[PDB]
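*Asks:* Before I ask anything, let me first share the structure, which is written out below as structure tokens.
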Amino acid sequence: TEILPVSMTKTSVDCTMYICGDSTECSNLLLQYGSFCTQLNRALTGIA
Amino acid sequence: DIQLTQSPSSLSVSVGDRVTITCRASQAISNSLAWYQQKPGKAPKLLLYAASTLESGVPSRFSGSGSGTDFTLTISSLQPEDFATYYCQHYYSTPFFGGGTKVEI
Amino acid sequence: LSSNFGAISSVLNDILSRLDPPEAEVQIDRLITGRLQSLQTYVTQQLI
Amino acid sequence: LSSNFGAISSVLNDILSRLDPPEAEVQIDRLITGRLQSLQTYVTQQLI
Amino acid sequence: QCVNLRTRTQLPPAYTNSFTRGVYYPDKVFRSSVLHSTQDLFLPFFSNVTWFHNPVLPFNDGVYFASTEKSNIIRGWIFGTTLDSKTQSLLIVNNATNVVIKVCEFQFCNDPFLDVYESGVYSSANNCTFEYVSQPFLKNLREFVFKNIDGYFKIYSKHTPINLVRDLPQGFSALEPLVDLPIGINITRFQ
Amino acid sequence: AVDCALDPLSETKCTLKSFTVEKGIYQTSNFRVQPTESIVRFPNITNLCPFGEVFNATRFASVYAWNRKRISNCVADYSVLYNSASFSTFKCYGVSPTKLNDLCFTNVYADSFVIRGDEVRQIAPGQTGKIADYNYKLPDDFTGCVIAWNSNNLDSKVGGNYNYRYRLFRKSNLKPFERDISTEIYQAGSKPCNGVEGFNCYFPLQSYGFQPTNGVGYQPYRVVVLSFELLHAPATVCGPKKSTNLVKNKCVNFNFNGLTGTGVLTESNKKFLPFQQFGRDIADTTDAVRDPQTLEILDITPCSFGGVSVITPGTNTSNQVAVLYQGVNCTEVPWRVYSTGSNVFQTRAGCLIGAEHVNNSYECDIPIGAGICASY
Amino acid sequence: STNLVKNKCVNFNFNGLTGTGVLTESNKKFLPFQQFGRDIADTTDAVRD
Amino acid sequence: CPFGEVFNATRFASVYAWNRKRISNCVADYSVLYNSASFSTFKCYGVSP
Amino acid sequence: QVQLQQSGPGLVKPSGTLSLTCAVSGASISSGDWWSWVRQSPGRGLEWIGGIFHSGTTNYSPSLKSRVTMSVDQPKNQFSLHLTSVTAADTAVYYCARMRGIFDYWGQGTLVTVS
């Protein structure tokens, strides 16, 4: 009998809540990383 | 009237490290506090005042923060001739100079 | 989320409330790139 | 390349023409590590 | 006592191919059986090198000298920036007992030389600074590589018994450091 | 040893870090068309704009009531400004004072005031102080320059020059680049003042001890700031750089109004509207430009280039090479010993040097690109 | 300078180059100008006193 | 370095006709002159003795 | 600078009086400046006593309200202190200083040492 994973729990990440905790000063400093979390969330939605 | 409870008072810390001078009041003096530097045998010299505005001639290693009954005077780097008594003084009412922290070598 | 990543604290509110915002920004940036590179590491390990 | 990455400008040609290389180099370094981490991220997902 | 000769010493400037020289290691660091890349000052491979048979020659970045010496005809060397007493001046003589290297403020003649029938090459001798002594060089090849990198003057040495007729040989030779000098000088003429 | 700047056989050795290069195609480096006939283009307008009268002005405004001016349509010569030592402080933070002479901007802002000699450090990005926080606040991205010079003999009076005033207390901070004229009372306690008199009610008008006997570190230093902008309008405030003639369809380097770039210019069938100043297409690469004087549209592609590859079949088998230039029509190359020679061939992936096309067909080994491949 | 010790791993500062390890007897023959060595991959492995 | 030939020279000149000597490129062990009592006054201003 | 110059003799006997004066150089009295004084007692540190306005209005501390009266001389450009019944606890360096809440500029201070 053999046991093998076939998925994982589908997870997605709010970029700006996880990295800021709902702070306007944090997010404003965070926006100058450009297209920064669209690709993360695209990868994670792609993961999703 | 608003009384001033100091915290630093006297301390023996080595060179270049951080010095805290906590001045605690009874009521809100949120904008009303000054911060002087008095060498023993000399005149006091005002470091900061008016919600962290520094006096002309005072360096930027001294910073102020806090509001109400929590205030501070911070020396980022202690010197031997910094042996001085550092008073807080509020101006929310009839003023009062704090106990003054005689920062010692 | 409970590691400094070279910053001084793991909660962003303390960064705001301890020291002055002008120089706090770099610490916010430091925690941001710490959490982002960890997230990108997490995205990468999740991709792997 | 259209992200400042915390520098003062997002084109390197400005950085060479605007300041001296002893101070341009750190801005170029943020741009380099910004484009490099993005390049390595792009390379990593492309490696993926 | 020093007079300049009349006829100009116009050596013929021929051209030929080098095929080898400028093959060496940079510093005093060993490696074992490994291939290591370096940016350094080189005579490029298979280049066009000049044949000489005493006018001032230009500085260059790095000058490579070889002499196909037989019984020590070439005797001495003059190096410097202004070649006078206002700044330090380099003198090389392979006399009978040693080699002598000085970086000192002499007052030279138009053609300073040994005065064969040593130190008569200066009219005055004031404020002289550096002295260096080593072993005698002496159908031979004597090789110099003049390099100046990062405020360091590197002068390598190589001695070879040579026998070829005209051009630079088909062979290999590294050149080992004898003297390193941490001197910042902006030499402009030599002789 | 191996020369890594000589012939392509030797350069393959230098990259692979071996003396025994196996048969095939290696990447050596990239090549580029070096630019020649350097072109530089500015608008027609060439009058000077008097920054000097602003620099050398006897009476300034206050620190909390700084005077602000906008300048356009001139050329400013920063060289005569740079070498001058009459300013006690001349420091540019976001820029270098020596490279202002090349770039051309518009909408330059200058604010001036008078302050004590010790506080000339306070006017800087990321600086805290009395006037750095209560009279003039600076942003973290404050690119520009600042100028200070002593004026103790003039701005100090024997009776006490109290005309240079500043606010001592305020309810809050001040935003960067804003001016206040309302000389109002300050509430220092719980009693609302309504502007008359008395304790916890202070007059922000208070004076300095300006005197002509006073020495360095407290003298009245006149302080002028220099602030610039980046790319909001067709640039008007130029620097001391002249112009030349422009050439098309050759790889050149160009300074179009402070915008430095490289490439081949040609005639564009695109349609600029008159409100347009320049162009870009995707991700901040200027794809078309209308020149600042003849007002005709050109378009820019940076001049064609690629990587260089060497086809050498092994250092034991032979020593002759072929060189691939990646993706260039092999006419805009200006290795002059090889480029003029027996045969030079052109691929869809660029051009080949030292090789002749044959009509043959082989189970090929050393790939070139674009379906062609090379061999010894 | 102090005396050197062998076959007990110590800190050493041979002619100004500082490193940690154990020291053993070696058979290789340095040239009369090569002071110290490095075998491969830019790592110290052999030093002469 | 021959500091013994400087400190124990046979003859010194007068003060207004002082002897100038150039000293460079050697090693001087200052312990032997420090422990020597042959110097009446030894006051160092550049660095400590 | 607002330099405040203190002047006169200093040694006094026990149960004697101090008549101190603070000459002002570099600041107009006809302004919002409260021309004040700060003493330095051992145990109390610096202590705010009070200041004067150029029209005559005054505000003191309740520990030293009952003994201090102060007056102003505008063309002479000074401000004074009057201490009645100087006690041994008044063994303190008295600093005249210009005040608008804060004390940005000070006088150098005279210690009262009764002898």
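Numbering, chain E: per Swiss-Prot, residues 14-66, 81-144, 154-155, 158-176, 187-239 in sequence.
The deposited model was determined using electron microscopy, 3.6 Å.
Just so it is clear, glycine is given a Cβ too, placed from its N, Cα and C backbone atoms.
Recorded in Swiss-Prot as a natural variant, E:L18 to F carries the remark: In strain: Beta/B.1.351, Gamma/P.1, 19B/501Y. Listed in Swiss-Prot is the natural variant E:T20 to N, annotated as follows: In strain: Gamma/P.1. A natural variant is reported in Swiss-Prot for this position, E:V83 to A, and the note states: In strain: Omicron/XBB.1.5, Omicron/EG.5.1. The annotation that Swiss-Prot gives for the naturally occurring variant E:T95 to I reads: In strain: Iota/B.1.526, Mu/B.1.621, B.1.1.318, Omicron/BA.1. According to Swiss-Prot, the mutagenesis experiment E:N121 to Q carries this note: Partial loss of biliverdin affinity. Record note (Swiss-Prot), natural variant E:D138 to Y: In strain: Gamma/P.1. The unchanged residue is displayed. Annotation of the natural variant E:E154 to K in Swiss-Prot: In strain: Kappa/B.1.617.1. For the published mutagenesis E:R190 to K, Swiss-Prot gives the following note: Partial loss of biliverdin affinity. Here the residue is the original one, while Swiss-Prot reports the natural variant E:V213 to G with the comment In strain: Omicron/BA.2, Omicron/BA.2.12.1, Omicron/BA.2.75, Omicron/BA.4, Omicron/BA.5, Omicron/BQ.1.1. Record note (Swiss-Prot) on the natural variant E:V213 to E: In strain: Omicron/XBB.1.5, Omicron/EG.5.1. According to Swiss-Prot, the natural variant E:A222 to V carries this note: In strain: 20A.EU1.
Help me see these features in their spatial surroundings.
*Replies:* Sequence-distant contacts of E:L18 (variant position), defined as residues of its own chain at least six apart whose C-beta falls under 8 angstroms from its C-beta, comprise E:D138.
Contacts of E:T20 (variant position) defined by a Cβ separation under 8 A and a same-chain sequence distance of 6+ are given as none.
Counted within 10 Å of its Cβ, the other Cβ atoms near E:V83 (variant position) come to 11, all protein chains included.
In sequence order, E:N188, E:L189, E:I210, E:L212 are the residues of the chain that are 6 or more apart from E:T95 (variant position) and have a CB within less than 8 Å of its CB. Secondary structure at E:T95 (variant position), taken from DSSP and collapsed to helix, strand or coil, is strand.
Using a 10 Å Cβ-Cβ cutoff, E:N121 (mutagenesis position) registers 20 neighbours.
A 10 Å cutoff on Cβ-Cβ distances gives E:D138 (variant position) a total of 14 other Cβ atoms nearby, all chains included.
In the three-state DSSP classification, E:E154 (variant position) falls within coil. Note: E:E154 (variant position) has non-local neighbours E:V120, E:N122, E:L141, E:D142, i.e. same-chain residues 6+ apart with C-beta under 8 A of its own C-beta.
Residue density at E:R190 (mutagenesis position): 19 other Cβ atoms are found within 10 A of its Cβ, drawing on all protein chains shown.
Residues within less than 8 Å, Cβ to Cβ, of E:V213 (variant position) and separated from it by at least 6 positions along the same chain comprise none. In the three-state DSSP scheme, E:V213 (variant position) falls into the coil class.
Look at E:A222 (variant position): DSSP puts it in coil. Sequence-distant neighbours of E:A222 (variant position) (same chain, 6+ residues apart, CB-CB distance under 8 A): E:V36, E:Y37, E:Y38, E:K206.
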*Asks:* Cα-Cα separation of E:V83 (variant position) and E:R190 (mutagenesis position), in Å?
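*Replies:* Rounded to the nearest whole number, the Cα-Cα distance is 20 Å.
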*Asks:* Given E:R190 (mutagenesis position) and E:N121 (mutagenesis position), what distance in Å do their CA atoms have, once rounded to a whole number?
*Replies:* 12
